[PDB]
2 protein chains.
Amino acid sequence: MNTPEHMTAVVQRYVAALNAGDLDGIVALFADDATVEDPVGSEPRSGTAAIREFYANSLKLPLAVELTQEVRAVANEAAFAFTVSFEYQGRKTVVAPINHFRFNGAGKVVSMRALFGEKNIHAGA
Amino acid sequence: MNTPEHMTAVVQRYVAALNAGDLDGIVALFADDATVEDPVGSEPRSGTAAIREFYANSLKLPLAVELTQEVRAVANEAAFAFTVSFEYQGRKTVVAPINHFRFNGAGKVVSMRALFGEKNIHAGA
Ligand SMILES: C[C@]12CCC(=O)C=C1CC[C@@H]1[C@@H]2CC[C@]2(C)C(=O)CC[C@@H]12
Ligand SMILES: C[C@]12CCC(=O)C=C1CC[C@@H]1[C@@H]2CC[C@]2(C)C(=O)CC[C@@H]12
């Protein structure tokens, strides 16, 4: 059932739902036993309630999220480059990760990983 | 020993060595028991001689390779977006993958994976 069209649309749904603070929209993309590792290197969060809590915490500030290149999607995986921008105490920050999703054959995301380091966090003083 | 500076420089060495057709330059970046999976979804090539044969075959046409965004590097992994351009029988093709490297603590690449689908291969008739 899964295709590169479908996985690319899921990435686009995900970006829009982070913009909308549509915490439900995001969680419905995931399989019930999916993991989230964000950032790469940190402890994976596992299962629906943990994935929702991760995103709810991610969304306490309004996020402006945009894809900055075409999605790459093949087999049952997709990767994408994008930015997440926010303002706090009058400092604007732009974070530029590359994320990877793996899908199951039902078209749900079974794992996300978000790869970004300190040189990918762009902010003035 | 490994750092995000080092992994970012390794990505830059890799891109330059594909441009130069410096097949040796590329192979020296890899650990002796490293794997290459390009594209994602295909059979991994394993060990020095298999990795060299993969790249030697990749390099029969001159490649023009360029990073198109900053490298993302954290922990012991890096991912990067870039293009590989070539001409054959007067058709120019631009392929736009996202690649991922994992490193060992010696700073060598233990696995590459290259993620690109048919919608990431840009070519006229
Ligand atoms: C979770 C997240 C959005 C969803 C995504 O898919 C990948 C990222 C990584 C960047 C995170 C961001 C959440 C907001 C974060 C935590 C910040 O305030 C600084 C880093 C940025
Ligand atoms: C192996 C490679 C360069 C090294 C890299 O790191 C990732 C890629 C994927 C795109 C490959 C390219 C090799 C040349 C290829 C096979 C073509 O002629 C069309 C697709 C393109």
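This entry, so its header tells us, was determined using X-ray crystallography, 1.6 Å.
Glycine is no exception: its Cβ is also placed from the backbone N, Cα and C atoms.
Positions annotated as active site, proton donor by Swiss-Prot: A:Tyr14. Under the heading active site, proton acceptor, Swiss-Prot lists A:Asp38, citing experimental evidence as support. Under its mutagenesis annotations, Swiss-Prot gives A:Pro39 to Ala the following note: Perturbs active site geometry and lowers activity. Quoted from Swiss-Prot, the note on the mutagenesis of A:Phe116 to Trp is: Slightly lower activity at neutral pH. Increased catalytic activity at pH 3.8.
Chain B lies within reach of A:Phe116, taking the recorded positions A:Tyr14, A:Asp38, A:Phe116 and requiring a CB-CB distance under 8 A. Sparsest Cβ environment among the recorded positions A:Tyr14, A:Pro39 (other Cβ atoms counted within 10 Å): A:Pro39.
Across the recorded positions listed here (A:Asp38, A:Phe116), the residue whose Cβ sits among the most other Cβ atoms within 10 Å is A:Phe116. In this structure, A:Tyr14 (active site, proton donor) is part of a helix by DSSP. Note: the CA-CA distance between A:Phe116 (mutagenesis position) and A:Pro39 (mutagenesis position) rounds to 7 Å. Rounded to the nearest whole angstrom, the C-alpha distance between A:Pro39 (mutagenesis position) and A:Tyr14 (active site, proton donor) is 17. Taking the C-alpha positions, the distance from the residue listed as 'active site, proton donor' to A:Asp38 (active site, proton acceptor) comes to 15 Å.
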